[PDB]
Amino acid sequence: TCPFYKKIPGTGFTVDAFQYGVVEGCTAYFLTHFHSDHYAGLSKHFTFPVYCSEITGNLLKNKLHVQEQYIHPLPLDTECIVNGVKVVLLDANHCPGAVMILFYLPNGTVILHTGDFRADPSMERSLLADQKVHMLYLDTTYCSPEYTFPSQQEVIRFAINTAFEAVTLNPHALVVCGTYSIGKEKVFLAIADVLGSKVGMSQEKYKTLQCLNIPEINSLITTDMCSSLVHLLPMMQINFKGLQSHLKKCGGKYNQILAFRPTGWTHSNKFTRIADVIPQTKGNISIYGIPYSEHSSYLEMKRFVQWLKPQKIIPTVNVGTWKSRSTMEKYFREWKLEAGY
Ligand code: NI
């Protein structure tokens, strides 16, 4: 049955609640982004209204075959009316088409649901600045002080410099990047741009990327693997066996692989600077795990909440254990006492 933290009080609305069958009293189902833990349950047989971003709506139609008459895309940063309630969609700085949702309840309560997000000071100047928020449904993925990670910009600099150096030293090296959902496209696109190559990939993955409104995408991606020196493979294949096998398939065009696994966090972060990251190597294969996160660090999350000053926080992640829940509630209290709300 649907958990309380997916229900918006005082409306007929749910958020990211598609795996519970027909939710009792739900008149409109919102989807914050196209990741499988959130969309789980949607298909061509869904006949309730789905409200989402334009990009998420492209993906529902093309990848899951949801019928167009039930997809209701909304523009960002625009006040819209849904079943008599004002809503706004804001950029979540997660994966393409990911949004936060502001709901303006008829009785005066204002609720922000972050979906999945990576908090950023740029958010402190959207339509959020313009009113008070009473309840925050918060993406608490990394809500513990051990979770520090570098900026996205520092991580991409490291990747670009690493790949450019390797291929310049050996023009017969192949770069591989792992993927299993949308998100983190900058990793493979920045590397291909510095190498003067397109990124080669499966037809299924190319179709997925063509749904995303990325400008100049016909310019950066391709299904012709033979013309590309940056290949995308499933994340599961980014290991020594999987990569040895791929290299065999390239028919002696290449004699070395440099591979990237963009992870969220890895406890190498508690000891190591980005500058200091080294690969795992076997033979002519090296694998770099890089800490490219599309969720808030603890400090980014804390700054956002201490700026917003909500009256009540409802965590949406790590809510399944009493120890996790208790830990998070203790940090929320600290934040509030330190800031004075
Ligand atoms: Ni997500």
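All residue numbers given for chain A refer to Swiss-Prot; the residues shown span 700-1040 in order.
Per deposition record, X-ray crystallography, 1.7 Å.
Note: Cβ is positioned from N, Cα and C throughout, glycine not excepted.
In Swiss-Prot, a published mutagenesis experiment is listed as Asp838 to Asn, annotated Impaired nuclear focus formation, reduced interaction with PIAS and increased sensitivity to cisplatin. Close to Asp838 (mutagenesis position) in the fold, though at least 6 residues off in sequence, lie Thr813, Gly814, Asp815, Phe816, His994, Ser995, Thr1015, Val1016, each with a CB less than 8 Å from its CB.
Here the residue is the original one, but Swiss-Prot notes a mutagenesis experiment at this spot, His994 to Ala: Impaired nuclear focus formation, reduced interaction with PIAS and increased sensitivity to cisplatin. Around the Cβ of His994 (mutagenesis position), 22 further Cβ atoms fall within 10 Å across all displayed protein chains.
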